[PDB]
Amino acid sequence: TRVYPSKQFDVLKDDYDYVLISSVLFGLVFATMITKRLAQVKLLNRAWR
Amino acid sequence: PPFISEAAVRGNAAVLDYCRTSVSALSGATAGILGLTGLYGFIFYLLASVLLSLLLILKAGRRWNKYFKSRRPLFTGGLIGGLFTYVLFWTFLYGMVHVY
Amino acid sequence: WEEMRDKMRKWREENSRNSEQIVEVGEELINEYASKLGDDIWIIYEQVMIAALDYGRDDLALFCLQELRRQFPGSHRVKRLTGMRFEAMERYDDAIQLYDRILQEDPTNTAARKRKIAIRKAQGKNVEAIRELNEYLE
Amino acid sequence: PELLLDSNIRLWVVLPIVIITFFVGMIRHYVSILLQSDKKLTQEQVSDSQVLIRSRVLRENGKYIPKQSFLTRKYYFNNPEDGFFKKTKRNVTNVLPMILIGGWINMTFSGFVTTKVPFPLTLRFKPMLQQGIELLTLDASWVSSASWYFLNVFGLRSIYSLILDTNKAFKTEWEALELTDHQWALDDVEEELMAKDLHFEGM
Amino acid sequence: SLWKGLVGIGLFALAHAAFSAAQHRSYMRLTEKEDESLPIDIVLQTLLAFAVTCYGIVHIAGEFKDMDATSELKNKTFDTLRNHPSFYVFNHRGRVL
């Protein structure tokens, strides 16, 4: 067998949720595109009030 | 001179910072590549910073005082904000090349 | 090729009213290149309209103004442009009602005063324009 | 560099947090744009500020004009009860969404090591750089993720730039304008001009 | 815009150096030597990449400008100054055409 005196500190977690993390980055990328095209416009409209 | 535009000033400052905060990162990545630890890394920053100043002087031909009134910003410049970035790129490349 | 854009920008920046070249380059750049340019055409419309008024055409005016209307419905600047259109065709009291309205809904708005004064001066009168302009400068 | 670590760690816990912090530092800017308001306060205050600025520039560079004129306006401003100043009478957002996220992370990516810093650190700071580990034998260069996050934060500050009362105020102006010298300062320009030559070689 | 290509070349070469050095490190940890330094070639490559990249980024960084106002007034005349666009009036000869 194998033994782990100190709980295997150099292997990732044996429990990792790889789906949350790929559901987060896309959330942020689309939020960034959103709040890019959503401030350019409000500012332009401030100009031509 | 007596009458100053005060806009070209900020433009020049910006085109300094755009060189400095880049070269900092670059030197950091370089150091993390040819891994060297502790003191020597810091030395490299100073050396790189010095070299940078010289190039600016060679781009501002003849020290010309129409751009700047004093060469101090070329030497000192933004030098602390360059530090953390150097650190980060150093660490990134070290942790990315030698450990793994 | 984009030089045309920068020349138009130049003439916008250092006011260089000649309204002969402007309308030409405008009507050239008012075409499909619009969608290429991107969110920048509107100024070019506000600039071509006036030079056109200066050239005498008045036909391109309403096209540019209605584009502006459809994009910026509750604007104030396009209202000023409608006042301009009015006073070119010599509807003065209508324009005055307009300017007094968009000053009435926005007291701290200058352009309306500075068009009321252009109207007062286009009639021929000067002496009242001067005191109006000083009351403004006050 | 004595250890050998899983590459999956590099892939799935390191790059995520050199990304997240970057996009959050962008979003903070864009949202700050979308947030700020702007008053329409009053005609009175704007006019008063404008005249105060006229006074400022008068005191500053009112020395390129005839003396009598400077003194005339100075009188129109200082003259007792005619002078204009004698007739008119009347962080958290930054820090917090950065400190709330470190907690999430250290609650999520806890039970393992991330990377090494190539400069030796002090030992007392160990128990808060690792935060999951039960070795208490490592040098402190071997860190957890949270430290990588904070390092990234401080390291990417400088790389967004590269990619992107009334009456008392009046009276203080009056008092600071009482003591003032015209100093016309144009009274040798003639000689100075016709001293060496005329200079123009761009025709 | 050749300086852009110069900078991209510096970057590519630097990345090649990093890859070479990582795999060399793996060789080291595999043969359990852990005594020797890096080969010269990698060092020279990365250093030249660094220098070249700086020399190019200085150029493409932008361009300086004078801080004497009247420099940009040398070429200017009344015709620009006089127009006052917010006081325009059209009851003039042009309306004939």
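We're sticking with Swiss-Prot numbering for chain B, so the shown stretch reads 11-110, in order.
This deposition comes from electron microscopy, 3.4 Å.
Cβ coordinates come from backbone N, Cα and C, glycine included.
Record note (Swiss-Prot) on the mutagenesis of B:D27 to A: No effect on EMC assembly but decreased membrane insertion of hydrophobic transmembrane helices-containing proteins by the EMC. Under the DSSP three-state reduction, B:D27 (mutagenesis position) is assigned to helix. The Cβ neighbour count for B:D27 (mutagenesis position), using a 10 Å radius and every protein chain shown, is 18.
Around B:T31 (mutagenesis position), the same-chain residues at least 6 positions away in sequence with a Cβ under 8 Å from its Cβ are B:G88, B:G91, B:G92, B:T95. A mutagenesis experiment is reported in Swiss-Prot for this position, B:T31 to A, and the note states: No effect on EMC assembly but decreased membrane insertion of hydrophobic transmembrane helices-containing proteins by the EMC.
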